[PDB]
Amino acid sequence: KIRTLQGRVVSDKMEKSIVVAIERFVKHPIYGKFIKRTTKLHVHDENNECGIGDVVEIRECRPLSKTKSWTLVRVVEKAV
Amino acid sequence: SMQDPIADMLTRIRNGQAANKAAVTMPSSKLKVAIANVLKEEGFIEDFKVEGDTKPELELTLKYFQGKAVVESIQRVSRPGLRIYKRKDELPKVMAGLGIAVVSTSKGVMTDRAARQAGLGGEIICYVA
Amino acid sequence: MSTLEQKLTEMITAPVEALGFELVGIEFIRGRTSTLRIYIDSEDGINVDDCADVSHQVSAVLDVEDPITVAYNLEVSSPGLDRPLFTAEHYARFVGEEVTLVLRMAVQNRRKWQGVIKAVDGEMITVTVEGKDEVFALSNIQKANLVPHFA
Amino acid sequence: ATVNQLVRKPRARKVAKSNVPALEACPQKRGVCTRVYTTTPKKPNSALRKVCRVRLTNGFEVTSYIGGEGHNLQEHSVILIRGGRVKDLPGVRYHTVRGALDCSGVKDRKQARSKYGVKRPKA
RNA sequence: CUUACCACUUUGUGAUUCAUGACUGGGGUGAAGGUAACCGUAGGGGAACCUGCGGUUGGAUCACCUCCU
RNA sequence: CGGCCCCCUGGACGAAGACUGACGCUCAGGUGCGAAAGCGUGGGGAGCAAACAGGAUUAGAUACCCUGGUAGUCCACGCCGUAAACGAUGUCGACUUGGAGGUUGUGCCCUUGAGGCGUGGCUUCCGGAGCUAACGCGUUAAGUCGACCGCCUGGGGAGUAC
RNA sequence: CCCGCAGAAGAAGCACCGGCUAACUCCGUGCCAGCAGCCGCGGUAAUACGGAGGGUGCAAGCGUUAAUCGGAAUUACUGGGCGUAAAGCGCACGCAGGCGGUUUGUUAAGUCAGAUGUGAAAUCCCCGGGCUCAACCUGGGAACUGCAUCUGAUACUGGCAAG
RNA sequence: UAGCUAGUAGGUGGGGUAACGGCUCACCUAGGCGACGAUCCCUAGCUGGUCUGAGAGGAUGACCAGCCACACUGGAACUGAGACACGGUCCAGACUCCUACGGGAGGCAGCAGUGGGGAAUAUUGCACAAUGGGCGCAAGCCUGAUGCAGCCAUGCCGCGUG
Ligand SMILES: [Mg+2]
Ligand SMILES: [Mg+2]
Ligand SMILES: [Mg+2]
Ligand SMILES: [Mg+2]
Ligand SMILES: [Mg+2]
Ligand SMILES: [Mg+2]
Ligand SMILES: [Mg+2]
Ligand SMILES: [Mg+2]
Ligand SMILES: [Mg+2]
Ligand SMILES: [Mg+2]
Ligand SMILES: [Mg+2]
Ligand SMILES: [Mg+2]
Ligand SMILES: [Mg+2]
Ligand SMILES: [Mg+2]
Ligand SMILES: [Mg+2]
Ligand SMILES: [Mg+2]
Ligand SMILES: [Mg+2]
Ligand SMILES: [Mg+2]
Ligand SMILES: [Mg+2]
Ligand SMILES: [Mg+2]
Ligand SMILES: [Mg+2]
Ligand SMILES: [Mg+2]
Ligand SMILES: [Mg+2]
Ligand SMILES: [Mg+2]
Ligand SMILES: [Mg+2]
Ligand SMILES: [Mg+2]
Ligand SMILES: [Mg+2]
Ligand SMILES: [Mg+2]
Ligand SMILES: [Mg+2]
């Protein structure tokens, strides 16, 4: 219903923030070997709730910092 | 280590019928029998069978016409190294349709001619003339 | 050392003054494609066609008197804007023109300078480098070329 | 080799430099001759390779081959060179264009008159 | 009228460079004989070559004068 | 890697099970090993021997030969990290005619020695199809395939300059 | 644009002709020279240089140069190699990475199918229309291989679970 | 070119903006970013497309259309819906220009055109009849947009030279 995207958390050290590395797997333009491409997306995490290495769902919102334009809807797994 | 059954299934046929053997055996698996039957079900091999309990053995019967191997060129196209998928409109041709291409469509593994009739795209397993 | 260069100059002097032309610029260098360059200072104009008449004349005399350790690679040459001048007749005619001079036994503050000629002596030249006219002894100078003003 | 290597490092397209640098892609580049000279071929052959020394407008000083005969050029002549090279003489990658404004066109030519500016004979 | 900002500037202080240009690392350079080739290294030293050690076989040189279906 | 013996220890192979349960393969970067020569310090010191020394021998002895002979060669501990370090053939797997061998296992059975049957590992040599430019390679493939890495792009310049 | 007028009347050239490549003789010529994109050409005979005839090719142009792609499988994705021709690191271990036996279940990421949205017009291409033809202009379409979303499908890959 | 970074990565609070926001401040934290190539230097307007190629590709960004940036050089805002404004303002600079020497003026990368550069590229044209745009009720006015002409074998296509 809403555009949403899931990623693993590279880091949570940031106060009230998380660094999320999301993986997207693609046909390759010349050859055709599908290679993983990752983005160091800055994500707003309230509560400083998540933990480093967790898997988590994320949705975009109005920009909120110099680098953070996304906020987390919910977490999928836990207890990493 | 071994990293592909199908390739080893194929060459075993190729090198097998190269030595003009009668029937070549290899450990069974779903894809294999799925693959293997399509040959006979197309006429590429005489017949096949599975033997043993808790042990996988596939023994398929080759065929020769006028002292000549019935299959002549068999190439695994989608490889464990690089995977290959083709949309229905774009399913290739082998020797201008004289050859058959094995395509794993979502509904079932089948011949590309049937896949075009089914209007379905799939992973191109291999070629055979 | 002069490889009989004076003898070669005498051998090629007769043809150059034979068709009347005027001799400057004797040079030879052995090596890969060993070659010698002969310059004709034609006042009328050094056309390669005028050079052509001199070149057949000098080759015909040269074959009978082939030079020692010198190959048949003569360059009948117009003395270009940067023609090299060695005699005091040149600097004499080259009254107030600049020249770049390099010498054999290089030393700290050697006469490797480029400047305008102000006076001419048989063994010495006065040439304005360092912002002052200075004595140059062509005795140790084995290479020197007249320079046009350029960018 | 293995595509996994190509994705690490793809096929570098083999670079290829031009064989006529003093042109800078301009199909012709005028320059002023600086000294003309003929040179002698080795012992077996006697010939007058007619080539001249020319500084280009852009300071690229080079030599240019002088084709034909009857040319009245000498130092300070302001000629126009063009692409092409002669296999026999090394170091010559450019030839002038016969019939250039400074050049006097080769006289008495009744064939191939476009390659020398020899105008159609009035006849 | 004064405060902050800041162009230009100036001072030095460097770096990165771009040329000009005095000067210097280096591709080409103007016979008594004993002969498989080589590789790594050391020394002789103009250098090369030979020698020292260890290793390899890759254990030979050379070549120029016309036809239609 | 080469006397004998002891002490310390790594790896391979076979037989027969039992055991875990895909725990695997490759490897940029990365560490490590790494002939000879050389270097540092200390050794040591027979033989051998660069260099050197002498004797013999032409523009000139020089080279060639003798007779010496230092470093070195050895040890200890450092350093160097290159060799035609080559099978000029990356690693792992699977498949595909044969004959001859060597070598180390081990089953069976003759009366066992022997001998007969087997069945493993390593290794040598021919040679089939195959492949290869050819030479050749040819179940230890340079054959038929797979997975991954390294690597090549005219010769010289140059494995040089920076 | 049409009508009239007079009269063949006002209107052809460049390149090449040894090979590659269509098109050949004659005299010059004396290594003089020239010619050259290369291989090569040249002496007493030169179809390769100069000239004449003759011929080829194009054509109001014809040539030369530059320049890019092609040819070039000559960076080889399609589509190359590495015993000796250039090319397997001296050898090993090993992180990252790449890849992965077999069975069932789940997932739907890959993938596939469909749909919707978008992918400007021109350009290209098809079928036309209009300029007397053509170029040119123009109608309609196709195409724009993409992207996003929704629905799907589950063989394979992946994930998850158990083997 | 392997590290890069302190308003730097984030947080609170305030201010600030049409609006989000280190936009900016105050403080708080000490992060963030890089071999999935940061950083740096060097080169370059981008796209629809164009050229080449059987294709994949490769090369390209002249004309036309979309977007961006720039308007002597540097800096600044003002006004306005919209500008940090090509034929607007101010400051600095260079240059040119005027001068009474005290000061002033100026910006063709609009259209023509000159000089220069260069192998090389055109008219100091006509008209606002058409389409457009401005202002205006309109009439109409303005428009080097545009429509046309001139120049040039620059190209394509057509035709003639019987
Ligand atoms: Mg002559
Ligand atoms: Mg060895
Ligand atoms: Mg040693
Ligand atoms: Mg000696
Ligand atoms: Mg020592
Ligand atoms: Mg090596
Ligand atoms: Mg092999
Ligand atoms: Mg000709
Ligand atoms: Mg190619
Ligand atoms: Mg090759
Ligand atoms: Mg060799
Ligand atoms: Mg080799
Ligand atoms: Mg790994
Ligand atoms: Mg995996
Ligand atoms: Mg699997
Ligand atoms: Mg369109
Ligand atoms: Mg159209
Ligand atoms: Mg029509
Ligand atoms: Mg699965
Ligand atoms: Mg705030
Ligand atoms: Mg543009
Ligand atoms: Mg333009
Ligand atoms: Mg305002
Ligand atoms: Mg304005
Ligand atoms: Mg203006
Ligand atoms: Mg203008
Ligand atoms: Mg000019
Ligand atoms: Mg007006
Ligand atoms: Mg025309």
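The numbers used for chain D are those of Swiss-Prot, and the residues that appear cover 2-124, in sequence.
Placement of Cβ uses the backbone N, Cα and C atoms for every residue, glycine included.
For the natural variant D:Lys43 to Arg, the note given by Swiss-Prot reads: Confers streptomycin resistance but not hyperaccurate translation. Within its own chain, D:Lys43 (variant position) has no residue 6 or more apart in sequence whose C-beta sits under 8 angstroms from its own.
Around D:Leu57 (mutagenesis position), the same-chain residues at least 6 positions away in sequence with a Cβ under 8 Å from its Cβ are D:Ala23, D:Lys30, D:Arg31, D:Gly32, D:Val63. Among the mutagenesis entries in Swiss-Prot is D:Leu57 to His, noted as: Protein is not incorporated into ribosomes.
Sequence-distant contacts (6 or more apart, same chain, Cβ under 8 Å) of D:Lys88 (mutagenesis position) do not exist in this structure. Here the residue is the original one, but Swiss-Prot notes a mutagenesis experiment at this spot, D:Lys88 to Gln: Confers low-level resistance to streptomycin and a 15% decrease in the translational elongation rate.
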